[PDB]
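**Q** Have a look at this one before I ask anything.
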Amino acid sequence: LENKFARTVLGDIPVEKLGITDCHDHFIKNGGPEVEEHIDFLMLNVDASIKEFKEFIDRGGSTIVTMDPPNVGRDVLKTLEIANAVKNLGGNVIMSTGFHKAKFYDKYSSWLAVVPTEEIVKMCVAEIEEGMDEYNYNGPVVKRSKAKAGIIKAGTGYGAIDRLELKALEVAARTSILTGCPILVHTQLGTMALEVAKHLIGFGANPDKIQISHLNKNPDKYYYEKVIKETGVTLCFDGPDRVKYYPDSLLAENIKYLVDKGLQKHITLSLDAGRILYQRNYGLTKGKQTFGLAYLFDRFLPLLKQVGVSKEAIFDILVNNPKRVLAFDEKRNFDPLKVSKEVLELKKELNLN
């Protein structure tokens, strides 16, 4: 037997326990830069989150990966309350270390800008292998939870990879290489996905460990296919019930295209419900009827069957693919001399060395 594990906030589990997995979601977003953009990004209700998680499990789901990097909204303590409330129902929660896109960090004075890459990797490795900081790397005082992170995030901005984002991708790659952890990268409007994949692989990261999210905001089925085929990474889509970007139908038809091209093993799904009105129970706390996690099962997955995606492809998308991409690799040494020439050259051009 393979005997691979994933790292949840409650401990390492066999990847076979992951079950149906929402690969990019949120429950608690406790302040941070996002809240500056809009009050709706503030999400602080443990009871509402647990109720929403229970509706997810009620429909057949088991695992949620809450992708909040330490400095952008993450709350270890509250998320651990949620995890503990569902564990005996088969619920699992994986949390993240790492960084969001550069726009969320002060480019002059943030620790991302200023602290040498190597010291940052040590802090990310520590969240994966010792415990996440309950103060979320907000400052010089650290108080580690017994809960560990099970994945590392990075993010890129619109139509461009910033020099600090390339630095954060190097952090993600190195941490992943050293700990075996998986990586998920947020792209802005689904831009630069091909390049994000190329650079992470150029640093030495294993493409089987890599998800790139938000491609649904660049609804280009040819590009999706190009990314999967040239790099081997996995695309994590959100998009259901985000009509202000694109209708559900477009994502379903693009997925159907990829499945028809034989690429069903390279697709994961998520709701990325990272605003307060994007969950049903939260919506209720604001006096509103809204959709949340149940909608994946009640509405989106049936639309997928309707446009011609098989139940077997869906089983890969919800179960087999997460079981592959969230599994820890064996630990490796990081060798800076094996970094690809294309990456080294780009670091030089971006004044990163």
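Residue positions begin at 1 at the first shown residue.
So how was this one determined? The header says X-ray crystallography, 2.2 Å.
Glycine is treated like the rest: Cβ placed from N, Cα and C.
Reproduced below are the annotations present in Swiss-Prot:
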BINDING   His24, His26, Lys153, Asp272  Zn(2+) 1 binding site
BINDING   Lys153, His186, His214  Zn(2+) 2 binding site
BINDING   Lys244, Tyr245, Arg275, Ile276, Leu277, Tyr278  substrate binding site
MUTAGEN   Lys29 to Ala  3- and 20-fold decrease of the affinity and catalytic efficiency for D-xylono-1,4-lactone-5-phosphate, respectively. 2- and 15-fold decrease of the affinity and catalytic efficiency for L-arabino-1,4-lactone-5-phosphate, respectively
MUTAGEN   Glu34 to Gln  20-fold decrease of the catalytic efficiency for D-xylono-1,4-lactone-5-phosphate, but almost the same affinity compared to the wild-type. 6- and 11-fold decrease of the affinity and catalytic efficiency for L-arabino-1,4-lactone-5-phosphate, respectively
MUTAGEN   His100 to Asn  4- and 5-fold decrease of the catalytic efficiency and affinity for D-xylono-1,4-lactone-5-phosphate, respectively. Same catalytic efficiency for L-arabino-1,4-lactone-5-phosphate compared to the wild-type, but 2-fold decrease of the affinity
**Q** Between the recorded positions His24, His26, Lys29, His214, which lies closest to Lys244 (substrate binding site), Cα to Cα?
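**A** Result: the closest of the recorded positions to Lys244 (substrate binding site) is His214.
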**Q** For the C-alpha pair, I'd like the distance in angstrom between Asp272 (Zn(2+) 1 binding site) and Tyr278 (substrate binding site), rounded off.
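**A** With distance taken Cα to Cα, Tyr278 (substrate binding site) is 8 Å from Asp272 (Zn(2+) 1 binding site).
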**Q** Given the recorded positions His24, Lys29, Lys153, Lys244, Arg275, which one's Cβ is surrounded by the fewest other Cβ atoms within 10 Å?
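**A** Each of the recorded positions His24, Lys29, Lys153, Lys244, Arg275 was scored by Cβ atoms within 10 Å; lowest is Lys244.
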**Q** Report the nearest neighbour of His186 (Zn(2+) 2 binding site) in space among the recorded positions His26, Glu34, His100, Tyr245, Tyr278, comparing Cα positions.
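**A** Going through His26, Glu34, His100, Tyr245, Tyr278 one by one, the Cα closest to that of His186 (Zn(2+) 2 binding site) is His100.
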**Q** Looking at Cβ-Cβ distances, which residues of the chain lie under 8 angstroms from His26 (Zn(2+) 1 binding site) while being 6 or more apart from it?
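**A** Result: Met43, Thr66, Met67, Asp68, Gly73, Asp272, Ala273, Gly274.
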**Q** Fill in the CA-CA distance, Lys153 (Zn(2+) 1 binding site) to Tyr278 (substrate binding site), as an integer in Å.
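**A** Here the two Cα atoms lie 22 Å apart.
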**Q** Identify, among the binding-site residues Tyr245, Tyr278, the residue whose Cβ has the fewest other Cβ atoms within 10 Å in this structure.
**A** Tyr245
**Q** List every residue in the same chain as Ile276 (substrate binding site), at least 6 positions away in sequence, whose Cβ is under 8 Å from its Cβ.
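**A** When sequence neighbours closer than 6 are ignored, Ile276 (substrate binding site) has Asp40, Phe41, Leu42, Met43, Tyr282, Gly283, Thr285, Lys286 within Cβ distance under 8 Å.
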**Q** Need this for a regression test: recorded positions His24, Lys29, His100, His214, filtered to those with Cα within 10 Å of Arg275 (substrate binding site). What's left?
**A** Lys29
**Q** Non-local Cβ contacts of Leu277 (substrate binding site) (under 8 Å, 6 or more apart, same chain)?
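**A** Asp40, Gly283, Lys286, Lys288, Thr290 - these are the non-local Cβ neighbours of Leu277 (substrate binding site), listed in sequence order.
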**Q** Do any residues at least six apart in sequence from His214 (Zn(2+) 2 binding site), in the same chain, have a Cβ closer than 8 Å to its Cβ, and if so which, in order?
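**A** The list for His214 (Zn(2+) 2 binding site) reads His186, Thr187, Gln188, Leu189, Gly190, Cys236, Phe237, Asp238, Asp272, given in order along the sequence.
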**Q** Other than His24, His26, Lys153, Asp272, which residues of the chain come within 8 Å of the Zn(2+) 1 site, judged by Cβ distance to the Cβ centroid of those residues?
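**A** For the Zn(2+) 1 site, the extra neighbours are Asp25, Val65, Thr66, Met67, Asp68, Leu184, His186, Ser213, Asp238, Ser270, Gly274.
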**Q** Look up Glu34 (mutagenesis position) in the DSSP assignment and reduce it to helix, strand or coil.
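**A** Going by the DSSP assignment, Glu34 (mutagenesis position) falls within a helical segment, counted as helix.
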**Q** Determine the minimum-neighbour residue: among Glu34, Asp272, listed as recorded positions, which Cβ has the fewest other Cβ atoms within 10 angstroms?
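**A** Each of the recorded positions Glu34, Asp272 was scored; lowest Cβ tally within 10 Å is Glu34.
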**Q** Three states by DSSP: which one describes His26 (Zn(2+) 1 binding site)?
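**A** Its secondary structure by DSSP: coil.
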